[PDB]
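Student: So that we are looking at the same thing, I have put the structure below in structure tokens.
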Amino acid sequence: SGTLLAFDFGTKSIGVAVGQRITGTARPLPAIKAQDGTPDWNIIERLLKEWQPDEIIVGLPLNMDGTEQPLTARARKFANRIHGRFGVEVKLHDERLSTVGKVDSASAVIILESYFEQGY
């Protein structure tokens, strides 16, 4: 299909974006609340049945030198649980970021756009 979902892990909120390869674009969906990084999996399940993504992307936050940040490990755990519970291919995409509703998903849109621009 060329349809993809991206998630921006957070402990209180997880951003969501849906993207289309055919048109090469990404757009935000309403963020998902989390309780210490745990969402209401029914929401994630609904998104997967509704969009049938060819694969899903999860941002792997790192430092500008590529070292791991505090959330890196949680982000990864989150990524494995999606894959584990749903079987869809999940891909971690290095989120190299620096210290410088759908609006709460802005970071998920950037993660997905970057993933397309880098040729993945």
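Numbering, chain A: per Swiss-Prot, residues 2-101, 119-138 in sequence.
So this one's X-ray crystallography, 2.3 Å, going by the header.
Just so it is clear, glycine is given a Cβ too, placed from its N, Cα and C backbone atoms.
Below are the features I grabbed from Swiss-Prot:
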- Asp9 to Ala: Does not process pre-16S rRNA in 70S ribosomes, binds to pre-16S rRNA-containing ribosomes (MUTAGEN)
- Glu96 to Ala: Does not process pre-16S rRNA in 70S ribosomes (MUTAGEN)
- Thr100 to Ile: Does not process pre-16S rRNA in 70S ribosomes (MUTAGEN)
- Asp122 to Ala: Does not process pre-16S rRNA in 70S ribosomes, binds quite strongly to pre-16S rRNA-containing ribosomes (MUTAGEN)
- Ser125 to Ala: Allows cell growth, i.e. not toxic (MUTAGEN)
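Map the listed features onto the structure and describe their local environment.
Tutor: Applying an 8 A CB threshold to same-chain residues 6+ apart, the list for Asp9 (mutagenesis position) reads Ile15, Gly16, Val17, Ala18, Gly60, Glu96, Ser123, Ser125, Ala126, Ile129.
Of all the Cβ atoms in the protein chains shown, 20 others lie within 10 Å of the Cβ of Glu96 (mutagenesis position).
Under DSSP, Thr100 (mutagenesis position) is assigned to coil, being neither helix nor strand in the three-state scheme.
Note: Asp122 (mutagenesis position) has non-local neighbours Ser14, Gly16, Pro31, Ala32, i.e. same-chain residues 6+ apart with C-beta under 8 A of its own C-beta.
Every protein chain considered, the tally of other Cβ atoms within 10 Å of the Cβ of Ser125 (mutagenesis position) stands at 23.
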Student: Among all protein chains shown, how many Cβ atoms are found within 10 Å of the Cβ of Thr100 (mutagenesis position), not counting that one?
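Tutor: There are 5 such Cβ atoms around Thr100 (mutagenesis position).
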